[PDB]
Amino acid sequence: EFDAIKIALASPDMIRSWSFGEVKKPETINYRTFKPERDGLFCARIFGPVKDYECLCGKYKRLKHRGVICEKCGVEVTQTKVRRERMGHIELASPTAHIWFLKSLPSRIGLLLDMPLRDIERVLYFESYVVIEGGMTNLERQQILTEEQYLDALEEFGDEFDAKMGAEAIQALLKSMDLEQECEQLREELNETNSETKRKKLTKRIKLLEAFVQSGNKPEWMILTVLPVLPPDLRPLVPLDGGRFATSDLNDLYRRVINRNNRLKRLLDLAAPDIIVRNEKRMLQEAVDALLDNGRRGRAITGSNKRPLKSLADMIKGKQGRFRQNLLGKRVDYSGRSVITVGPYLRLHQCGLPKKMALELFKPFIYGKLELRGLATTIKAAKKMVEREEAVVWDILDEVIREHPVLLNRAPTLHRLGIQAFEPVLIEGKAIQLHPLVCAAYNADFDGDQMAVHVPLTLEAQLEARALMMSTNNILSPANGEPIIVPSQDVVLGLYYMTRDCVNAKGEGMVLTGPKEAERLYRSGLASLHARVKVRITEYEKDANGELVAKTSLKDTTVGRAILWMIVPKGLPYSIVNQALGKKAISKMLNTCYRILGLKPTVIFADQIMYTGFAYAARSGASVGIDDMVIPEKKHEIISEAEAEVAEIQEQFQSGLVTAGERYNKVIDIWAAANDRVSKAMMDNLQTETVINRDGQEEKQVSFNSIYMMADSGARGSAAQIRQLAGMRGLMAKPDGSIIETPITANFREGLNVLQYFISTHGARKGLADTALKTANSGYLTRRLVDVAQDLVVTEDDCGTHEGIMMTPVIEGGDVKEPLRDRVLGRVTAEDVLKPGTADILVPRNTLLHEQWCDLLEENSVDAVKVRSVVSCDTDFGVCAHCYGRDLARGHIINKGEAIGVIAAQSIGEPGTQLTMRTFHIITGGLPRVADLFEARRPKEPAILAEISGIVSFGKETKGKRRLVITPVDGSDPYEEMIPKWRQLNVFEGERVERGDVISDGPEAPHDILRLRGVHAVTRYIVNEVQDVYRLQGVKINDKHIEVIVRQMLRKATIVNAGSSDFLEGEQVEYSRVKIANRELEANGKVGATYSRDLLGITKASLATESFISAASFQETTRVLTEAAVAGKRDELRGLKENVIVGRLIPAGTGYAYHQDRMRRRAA
Amino acid sequence: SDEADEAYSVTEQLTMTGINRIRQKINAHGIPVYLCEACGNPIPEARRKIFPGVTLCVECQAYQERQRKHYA
Amino acid sequence: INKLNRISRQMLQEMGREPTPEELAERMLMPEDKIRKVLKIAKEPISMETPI
DNA sequence: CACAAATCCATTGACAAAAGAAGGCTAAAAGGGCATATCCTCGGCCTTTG
DNA sequence: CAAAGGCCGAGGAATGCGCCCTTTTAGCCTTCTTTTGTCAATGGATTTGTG
Ligand SMILES: [Mg+2]
Ligand SMILES: [Zn+2]
Ligand SMILES: [Zn+2]
Ligand SMILES: [Zn+2]
């Protein structure tokens, strides 16, 4: 409908073009009748009627009188939503400089006049006259004169002398200004001003002058003469209860302007002196300022309160502004929340919706059904039916709800799995029943959390929920393709108890005929669930071109192993269930089922796993007692020995043999060591038990202790919490991080006395205070990242580039901490992978390295594959599907369209929430280190590099820094470095060093790494560091996501050789533009311009957006809007955030086709 | 999550990082130095038997502890 | 309104707790409906940006 | 298939009411004139006082 | 020769703030003229009755 937004400076005439009438009186309503006034801010002539199709007084009260203007009040009879649309204007009696173009930092008026800000402010607030074209009389244009000086200069000069003060002075300075002429003089000086500050500011000014020329703006429009008036329904004066009214602050500021403007007209008509009229003009200036942007002058005028009034600039900016939480965060209909419960019988695709929420949300659908089937004559009769909640509204509910997903969403949507479409299953009660295997995605436990359900309304949104967000489509973490459907705690304890043998149970060494017979034997109670039997198992192995050959054999398994084999689908081997099956065993079981069989068998398998886990966990009868905390008997022996050691060390310290802090360290170490012995002793007591037996002799097997079974099945708990339960508690911290050296020699099976329970409170309160505040800013990294990587979208199928990073294993000194197959799975190869025979193309090229190719690669022991990276993609304004990879949220390759930048932001932010919130140093860690990493900050101690290649050489001695020069083997050596002798060198002056090499030691600033070595160098650096943190805590997140964030980082170019192109030299340009520019200029008979690639921290790169509707969201709205106005910018929308704001489809998801067809039209 | 389980993780990390810092400061395995690196004095036998690998006698050690107490 | 405030500020002190509008209309000369509407005249309504 | 009573259709007269349309009257809202001259704190600032 | 004190001024809460009188302006309130909706007559052109 518009396809683009334009912006400019508003002319006085255009401000009257909008207006429907000039507001003159300050009044608002009548105080008695409450009727709008004849010229007040709430008028009826200016801003339209108060009731629909009904003039103010009431002569014309028919909709048949539409559009006619009443005669007694002039109020045209229209709809009173027109009053929410019509502007008015205020005829300022004096020009008043628009505060944005004056008190903004560059001050477009100031840098456009080539005048200092204080000087304009002196002319403006009536300090000093200014020469405005003073003829030939030796007067200086824009030369300030003071009062006395203006008088005496006027002495001997009865001739014009043309000097003025006030806003009229600046208006006559701007109006007289010739913009192209100044561009010409500034080009002629830039010709011959070849010195840095002079020609620098020359060019920096000619840029704005040429821009003011192009944008159509006139320079003097920044001096308001007419002032527009926001319509009444955007600043209402509505009544509250009991004669009470509630207004906007905008009405106060508007009244202040109107009063002072009317008084100024009065003063001028009354011929008042200079002091009074000057002061009235200053007052009108400050009033208009406060109206536009209250607070830039100082101080923010306060209302009938202590707090400032809110203004227009405030009405847009700030989280209470329009952009923040009215342009994105909106309250939505057809929605509602409740308290979630388990509902463990559902399938992965459904959610128990209460009948009452379902009857409220689906109201219009139900009304339509009752009037379609004839059960309700009209919509009123259907309304009464479903209000009584009769007997057929329930059948209609079943029919309407039948295939109609509902979006379930929980409050911290860290990732896109905090929204999933489920099919509603109607239930009694008022709690939403949420599948158990979905809590991991939602981060939802059933101790009182709540969920919001929304209802898709369109067929297209029904198909987006079903096809896209349905819970049985999203089962792999989008950050890393491991399935997100891992069974959690009753399930894994069920599968562990059943799949866990003991030495002599009922029915040992029977040879069952198969899993059916083992189940029939167990359920009749003839055999126990863990009784090692020979069982005949038929497993089907797709060892073929997907042929599924069957093979039967005689395995040795427990009865539960075989009972559970009945649920496993065909393609899976039998060794998958033949072990104990803790937590990781189950996650890997689902994973291999997914890598063999796909998505439908995996969803079925997940449901069957949950069902059998819950069933055999209930049959487990796995309680928790007090006798289950087996305190080891050697605990007080170990504590006596440790107490003796601390007493001995204290005796030596008393004899001056050690210091104080030394002995503190010694005793802290003694207590940590004795705690380790107690924990080890208790776990070796707990983790095994004796039992008899076929032949009759005692035999040790793993313990069936319940606390241990829960810690060891991976179901819940771990040996540390087990240590606190039966072993000793240990040493406790303080909030400072110091360690209280009086340990907790007690456990929780015993008690703590008052002192130890006090001492533990220190660390407890510290941890809770941190977890309470981490919850506050839980999603700041995700938001920072989606600021910069938002507009990045997969827009192309293949770019064809042969660039690609060389993926290899990370060998962290010893072994590998991440193999090549893991780092390379899912990526598209960039070149042919040759066999170790060095003549056999193993994987040819553009081959999505799935698990087959990845196994082929690890098999030949090919350990350096060149893969295509998102950072080396030759695509413009996007990425292709080949340089990206596979999806990792769906097993397949990425689709053309997928908005991978937002996926990358959330895939780095959500997993980051599992990291420490405060940085800790060991290689630091925590989230703050990751944020600083992406901000690309300069480390204070940069290991200096070798900027040029050549023979090393030194120079002058200690001019602060020891000097060095590198001189090429055949080239010039104009680069020398002030190497600090503090920077203790690494290479002697007699070892010729290659370019891009270390000189000093220390942290490498990524800017220098990028400038010395390939972009691949900077990208490998960044991914290796940030993944260092993420592996430090144990969290897995792919490298694709860091790579796309980095490609958003280094997206600016700096031009060295401008070539035959049209780029200025020392200029930074969007690299995606300069690429196409040099490509085109080299297409024709020119040569391209060569640049130096840049790098910006995410908060710096996201501040450079091609649009301005988007950039006014996460930035200062005021600076962005002032700049866009003076630039005459137009936003051709082409973005995600802009199309969200303006209310159309985004170009990312299903909207990609809409935007493609629309671009077809706009190019036709 | 329960809001106390994450608190547990925070407290665990805090205490462990403190414990291991105060452990690394011990440097039990070491070299027999036999003489002070500050005053060259004879580090007495008992102090080298208690702390294998000392570098300061108790006087210079306590001195350094005062300064590193304040800072810098 | 200024006169109403003056007479009330005096009468509450001299009469005890507070002047009921019948008492003001008696002490004043008004007809006790005019006084009630004068009381009902709202005052300086509010900033709709007020916190909740 | 021929002749007189039964009944939808359109004007007349009379006219009750609804709608304005003015004229008059208050009360309400706006405007005008007024003629001795001029609090509490804090702190500089200077007169007086010793 | 300095010190106390008397004096003046530069800055803030607020227990702080018009009254009496003339003159227009709004609006309500009654009174009357006209457009409009209604009840009853009073034939007059199809509908039915008849043989
Ligand atoms: Mg909860
Ligand atoms: Zn009207
Ligand atoms: Zn590409
Ligand atoms: Zn010593």
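Here chain A follows Swiss-Prot for its numbers: 16-937, 1134-1375, in order, are the residues you see.
Every residue, even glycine, has its Cβ placed from backbone N, Cα and C.
Here Swiss-Prot flags A:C70, A:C72, A:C85, A:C88 as Zn(2+) 1 binding site. Long-range Cβ proximity for A:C85 (Zn(2+) 1 binding site), meaning a same-chain Cβ under 8 A and a gap of 6 or more residues, is found for A:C70, A:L71, A:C72, A:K74, A:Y75, A:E91, A:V92.
Sequence-distant neighbours of A:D464 (Mg(2+) binding site): residues of the same chain at least 6 apart with a C-beta under 8 Å from its C-beta are A:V354, A:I355, A:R425. Under the three-state DSSP scheme, A:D464 (Mg(2+) binding site) falls in the coil class. Taken from Swiss-Prot, the feature Mg(2+) binding site covers A:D460, A:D462, A:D464, and the record attributes it to experimental evidence.
Sequence annotations record features per position, and here Swiss-Prot assigns Zn(2+) 2 binding site to A:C814, A:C888, A:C895, A:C898 based on experimental evidence. In sequence order, A:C814, A:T816, A:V843, A:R883, A:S884, A:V885, A:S887, A:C888, A:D889, A:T890 are the residues of the chain that are 6 or more apart from A:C898 (Zn(2+) 2 binding site) and have a CB within less than 8 Å of its CB. According to DSSP, A:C898 (Zn(2+) 2 binding site) sits within a helical segment.
Quoted from Swiss-Prot for the published mutagenesis A:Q504 to P: Resistant to antibiotics salinamide A and B. A:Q504 (mutagenesis position): 17 other CB atoms within 10 A of its CB, across all protein chains.
Other Cβ atoms within 10 Å of the Cβ of A:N690 (mutagenesis position) number 23 in total over all chains. DSSP gives A:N690 (mutagenesis position) a helix state. Under its mutagenesis entries, Swiss-Prot includes A:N690 to D with the note: Resistant to antibiotics salinamide A and B.
Among the mutagenesis experiments that Swiss-Prot reports, A:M697 to V is described with the note: Resistant to antibiotics salinamide A and B. Within 10 Å of the Cβ of A:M697 (mutagenesis position) there are 25 other Cβ atoms, across all protein chains.
Per Cα geometry, A:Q504 is the residue among the recorded positions A:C88, A:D462, A:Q504, A:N690, A:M697 nearest to A:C895 (Zn(2+) 2 binding site). Between the alpha carbons (Cα) of A:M697 (mutagenesis position) and A:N690 (mutagenesis position) lies a span of roughly 11 Å. Under a cutoff of 8 A between CB atoms, and with a sequence separation of 6+ in the same chain, the neighbours of A:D460 (Mg(2+) binding site) are A:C454. Filtering A:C85, A:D460, A:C888 by Cβ distance to ligand 1 (under 6 A) retains the following binding-site residues: A:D460.
Of the recorded residues, A:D462 (Mg(2+) binding site) and A:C88 (Zn(2+) 1 binding site) place their C-alpha atoms 63 Å from one another. Here the binding-site residues are A:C70, A:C88, A:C888, A:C895; the one with the fewest Cβ atoms within 10 Å of its Cβ is A:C88. Same-chain residues that are not part of A:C814, A:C888, A:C895, A:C898 yet have a Cβ within 8 Å of the Cβ center of the Zn(2+) 2 site turn out to be A:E811, A:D813, A:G815, A:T816, A:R883, A:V885, A:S887, A:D889, A:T890, A:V894, A:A896, A:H897, A:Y899. Annotated Zn(2+) 1 site A:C70, A:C72, A:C85, A:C88; additional same-chain residues within 8 Å of its Cβ mean position, judged by their own Cβ, are A:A59, A:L71, A:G73, A:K74, A:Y75, A:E86, A:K87, A:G89, A:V90, A:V92. Looking at A:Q504 (mutagenesis position) and A:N690 (mutagenesis position), their Cα atoms lie 29 Å from each other. Proximity to ligand 2 (Cβ under 6 Å from any of its atoms) holds for none of the recorded positions A:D464, A:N690, A:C888, A:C895. Checking the binding-site residues A:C70, A:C88, A:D460, A:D462 against chain B with a Cβ-Cβ cut-off under 8 Å leaves A:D460, A:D462.
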